[PDB]
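K.L.:
The structure's right below; bear with me while I get my questions together.
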Amino acid sequence: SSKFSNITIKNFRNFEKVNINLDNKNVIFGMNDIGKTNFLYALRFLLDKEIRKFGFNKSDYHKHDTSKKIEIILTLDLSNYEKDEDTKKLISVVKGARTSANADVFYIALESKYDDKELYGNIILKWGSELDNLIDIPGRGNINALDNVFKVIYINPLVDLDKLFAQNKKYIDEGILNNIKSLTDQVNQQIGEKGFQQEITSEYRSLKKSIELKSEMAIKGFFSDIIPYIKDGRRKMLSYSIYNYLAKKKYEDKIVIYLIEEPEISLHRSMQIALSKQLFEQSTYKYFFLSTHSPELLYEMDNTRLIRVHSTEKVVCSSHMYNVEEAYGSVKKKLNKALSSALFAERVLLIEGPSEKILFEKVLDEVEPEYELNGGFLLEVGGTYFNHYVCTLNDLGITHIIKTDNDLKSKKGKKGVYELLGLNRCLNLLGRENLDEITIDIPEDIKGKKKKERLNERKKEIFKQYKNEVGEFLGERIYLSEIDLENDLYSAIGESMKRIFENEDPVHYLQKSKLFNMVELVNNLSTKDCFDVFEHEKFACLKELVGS
Amino acid sequence: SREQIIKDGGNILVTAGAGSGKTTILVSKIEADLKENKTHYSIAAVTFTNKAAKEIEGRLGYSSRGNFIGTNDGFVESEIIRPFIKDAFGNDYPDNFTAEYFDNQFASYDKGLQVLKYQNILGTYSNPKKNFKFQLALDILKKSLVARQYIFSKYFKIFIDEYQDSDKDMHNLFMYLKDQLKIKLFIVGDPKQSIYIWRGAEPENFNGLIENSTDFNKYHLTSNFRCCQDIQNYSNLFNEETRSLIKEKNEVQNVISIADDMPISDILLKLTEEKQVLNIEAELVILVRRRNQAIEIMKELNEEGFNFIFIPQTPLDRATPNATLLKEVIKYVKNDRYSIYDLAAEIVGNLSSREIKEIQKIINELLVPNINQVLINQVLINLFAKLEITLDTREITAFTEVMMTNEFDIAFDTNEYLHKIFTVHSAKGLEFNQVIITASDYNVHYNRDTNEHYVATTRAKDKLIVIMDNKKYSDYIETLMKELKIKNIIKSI
């Protein structure tokens, strides 16, 4: 359902052989800053006439090897031709280069072979329906048929608004203009109305065989300079405001593709969210490619493809089609802001709530305070299932770790029925179906602390029944507690928790106020306590997060 | 009226007549739709002759929309047949084919495919009523999916000129684009049988659309659209059918009547200097019935300093099927600056460079001087034999007579003169800015010369000057002004 299928880059700079799936809206990010920039340049060379005329240098070839040929192919999908207007744009120019047998697909390729004597390898653009017999894109002079289809707008991080406005002023009443024109000449008559015009001529005439020297603008009219005025960081957003209005009117007849590199540069965090809303929520930017290091620039992300360039020197690329389902729509904004910062990390530990974050932040601080520097990240997920977070992180090649409590949820409208919520979420990551809800018989005289302890006994009983299902969880880096985190914490530092709280049952007291008591616990936690919790088998997720 | 015509954005069927009303409205309708539509879709205008396509392209201006302006044959060739013939029929068929109109006539559609597949040329059908190129183009569209996708993606509306000359195979393709591909069609044609038809013309397909088509929106064009309202009122009052369309105006200024009391040259000086109702810098032309009446007026004005050149009606100036083409052959023979490409542009279809060289060889026999009447007739038959057009006996003698003498040279001269005098039959076609006529020429009581008078009145564009030589002429005006209760229809000096 997207015109842009995938792009292939062969032997171009650090790209040995890289295949990346695509969509209308694409966002690229990762550690390799060189790979992200070369990715945008590889798209410009294929589609931007100004950057393509310069040809390939020796450095652009992969590993500076001129024998290997540079090849950049863009695969397109024309299946939605019946209801896509921009698809008909491409068809009208391609004409007979398509075949009816493969009418759904169309290829746009860039081939380059290097000449030693000419010290210069030219760029030959081919297209066609079949990848085997691509034909040269027809052209006459400095323009070809491809330049009539696609117009590439590259938004530099740093831009002067007055300079770009001078480019758009020309194309963007008459009886009124005539009065302004005659009045413009009225300026020059009053300016001359005098001692300098006559003395510079007497000096010029003796020097060289009328020197009036009027004033600019009045010669060419008021339209020559019409720079804007509002009523550094603020004017950057007005340049985007010009781009939206300009490109639609100027390039309505062709497909416009935006290449936005690092737009968060010299931009406030609040404006980054404003730009993110305009990129995804608004239909103003139909097709763009975005390179960003800013998590706040993805707060409003939806219906986009996320491309992650790996930190390795091989320049491996992992792409994910990020789409928020309608069921998650009521918590979409909360979910995106938490996941946006996790895309840039290397290992993400899925925790439930803030009480786990308060504990883990203190424990990690004593054991390994540089865990975020090396790519670790604590992502808290509350109320929702793990599938949306795991699918996005898995496709992007990000190591995901899950630590959740074994919980039971009472079904509404019926008493005595409890859903196996803790197991179902871990089973959902493995693709298995939700387990049947169970009914446990608790007497009416058993309430409060006595009631909770009996429910814990069912959790331990349920945990033992699915002993093999837990075995599959550990292979998938899923860590399901027997009862909950507080009981696993008691197993690691029971002597410390009893001394810290002086209460004979520290687990019961910790769960009274989970946030406050966890803060009270971490304040009195010893350094050996943090190492004991870290080294304990029940907390293997902390060892997997640091990556030892 | 015309404002109601251009506003319609759907399928438009236009009935055009009297000439030039079709071309000006077509160019204005095209450039107006280009301004309204900002999307990537383009328009396509098709004309039978290459001159009409070049005439439309010059008035439109820049075609940065990718709009196609060309010949009917060149359209289906460059947009349908050549791009998608290999998709429709396989890789066996060539896309570098060369279409020759005169050579390689065949009997069956299967035979022509072999000429294109093996002999690498696109030949015409032997039957004039059946078109092979349009039968091939329609067949290619049905066979090729990409061909249908490209036509829909490229053009949103198609303009067609002189639709009454379109054959049935040519008509089937246009209806296929409207019915199946849902492409808007702007159709311009003449419902009257007239004199000029393309060799495979069938007026019934055009007439059938006027009668039974619910999709098209029918419109009509005024015959004297270019003439001003005052001249239209004076012209339409002489014929009963035309008296109903004109509407009275409170003030009449364009039509001037002056009784001829002073000599002819003095009336010209009186209108030019004493009242200044005629400008000497604007083109002025005078109407006569016979050649002798023009000679005596031309000679009388040479004595008074007035300089004039008089165009006489040629033997070819006659309503015949090949009159228009025969005159162009004379213009190529008489004038050296008239190129052979200008002559080929008048020929129907987009002739190839090789076919142009063969036609040029036949006509080069007429460029030698003093080769008598017999050889002119054979060159003419040889010329029209290639075009598969028979020639009327009187058309041959009319062509021959013009070739012998230099008497009718300026009538076919490429140069243009400001002040002229023409006969009513001399410029039955072309229109002039300001015209002066005399009343004694036309018998108005018995309507013998009312048709020649109506033509005389419709030639003037801005200002018409009538001399009231005949009392019976003025009586017919005053009598009908009382029947219609018209106080003023004429401005008298």
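Our numbering is plain: 1 for the first residue shown, then up by one each step along the chain.
Header lists the method as X-ray crystallography, 3.0 Å.
Just so you know, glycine gets a Cβ as well, placed from its N, Cα and C.
This is the feature table in Swiss-Prot:
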type    : residues                              : note
BINDING : A:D33, A:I34, A:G35, A:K36, A:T37     : ATP binding site
BINDING : A:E352, A:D436, A:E437                : divalent metal cation 1 binding site
BINDING : A:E356, A:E486                        : divalent metal cation 2 binding site
MUTAGEN : A:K36 to A (Swiss-Prot position 35)   : Retains endonuclease activity
MUTAGEN : A:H293 to A (Swiss-Prot position 320) : Retains endonuclease activity, ATP only partially inhibits endonuclease activity
MUTAGEN : A:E352 to A (Swiss-Prot position 379) : Loss of endonuclease activity
MUTAGEN : A:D484 to A (Swiss-Prot position 511) : Loss of endonuclease activity
MUTAGEN : A:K514 to A (Swiss-Prot position 541) : Loss of endonuclease activity
K.L.:
By CA-CA distance, flag whichever of A:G35, A:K36, A:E352 among the recorded positions is nearest to A:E437 (divalent metal cation 1 binding site).
P.N.:
A:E352
K.L.:
Based on Cα distances to A:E356 (divalent metal cation 2 binding site), point out the closest of the recorded positions A:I34, A:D436, A:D484.
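P.N.:
Checking each of A:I34, A:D436, A:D484 against A:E356 (divalent metal cation 2 binding site), the shortest Cα distance is to A:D484.
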K.L.:
Identify, among the recorded positions A:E352, A:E356, A:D436, A:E437, the residue whose Cβ has the fewest other Cβ atoms within 10 Å in this structure.
P.N.:
A:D436
K.L.:
Which are the residues of the chain, A:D33, A:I34, A:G35, A:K36, A:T37 excluded, whose CB is within 8 A of where the CB atoms of the ATP site average out, their centroid?
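P.N.:
The surrounding set, listed in chain order, is A:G30, A:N32, A:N38, A:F39, A:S291, A:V309.
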K.L.:
By the count of other Cβ atoms within 10 Å, pick out the sparsest of the recorded positions A:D33, A:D484.
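P.N.:
Candidates: the recorded positions A:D33, A:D484. Fewest Cβ atoms within 10 Å: A:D33.
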K.L.:
Identify, in sequence order, the residues in the chain of A:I34 (ATP binding site) that are 6 or more apart from it along the sequence and have a CB within less than 8 Å of its CB; answer 'none' if there are none.
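P.N.:
Counting only residues 6 or more apart in sequence, the Cβ neighbours of A:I34 (ATP binding site) under 8 Å are A:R13, A:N14.
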K.L.:
Find the one among the recorded positions A:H293, A:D436, A:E486 whose C-alpha lies closest to that of A:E352 (mutagenesis position).
P.N.:
A:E486
K.L.:
Spatially, which candidate from the recorded positions A:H293, A:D436, A:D484, A:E486, A:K514 is nearest to A:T37 (ATP binding site), comparing Cα atoms?
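P.N.:
Of the recorded positions A:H293, A:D436, A:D484, A:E486, A:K514, A:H293 has its Cα closest to that of A:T37 (ATP binding site).
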K.L.:
Work through the recorded positions one by one (A:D436, A:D484, A:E486) and name whichever has its CA nearest to the CA of A:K514 (mutagenesis position).
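P.N.:
Nearest listed residue in space: A:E486.
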K.L.:
Between A:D436 (divalent metal cation 1 binding site) and A:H293 (mutagenesis position), how many Å separate their Cα atoms?
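P.N.:
Distance between the two Cα atoms comes out at 44 Å.
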K.L.:
I'd like to know which of the recorded positions A:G35, A:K36, A:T37 has the most other Cβ atoms within 10 Å of its Cβ.
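P.N.:
The most densely surrounded of these recorded positions is A:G35.
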K.L.:
List the Cα distance (Å, whole number) between A:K36 (mutagenesis position) and A:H293 (mutagenesis position).
P.N.:
11
K.L.:
Looking only at Cβ atoms, how many others are within 10 Å of the one on A:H293 (mutagenesis position)?
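P.N.:
For A:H293 (mutagenesis position), the 10 Å Cβ neighbour count is 14.
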K.L.:
How many Å separate the Cα atoms of A:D33 (ATP binding site) and A:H293 (mutagenesis position)?
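P.N.:
About 9 Å separate the Cα atoms of these two residues.
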K.L.:
Cα-Cα, whole number of Å: A:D484 (mutagenesis position) versus A:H293 (mutagenesis position)?
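P.N.:
Cα to Cα, A:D484 (mutagenesis position) and A:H293 (mutagenesis position) are separated by 36 Å.
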K.L.:
Write out the long-range same-chain contacts of A:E486 (divalent metal cation 2 binding site), meaning residues 6 or more apart in sequence whose Cβ is under 8 Å from its Cβ.
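P.N.:
Sequence-distant Cβ neighbours: A:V507, A:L510, A:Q511.
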K.L.:
According to DSSP, folded down to helix, strand and coil, what is A:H293 (mutagenesis position)?
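P.N.:
Where A:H293 (mutagenesis position) sits, the three-state DSSP reduction gives coil.
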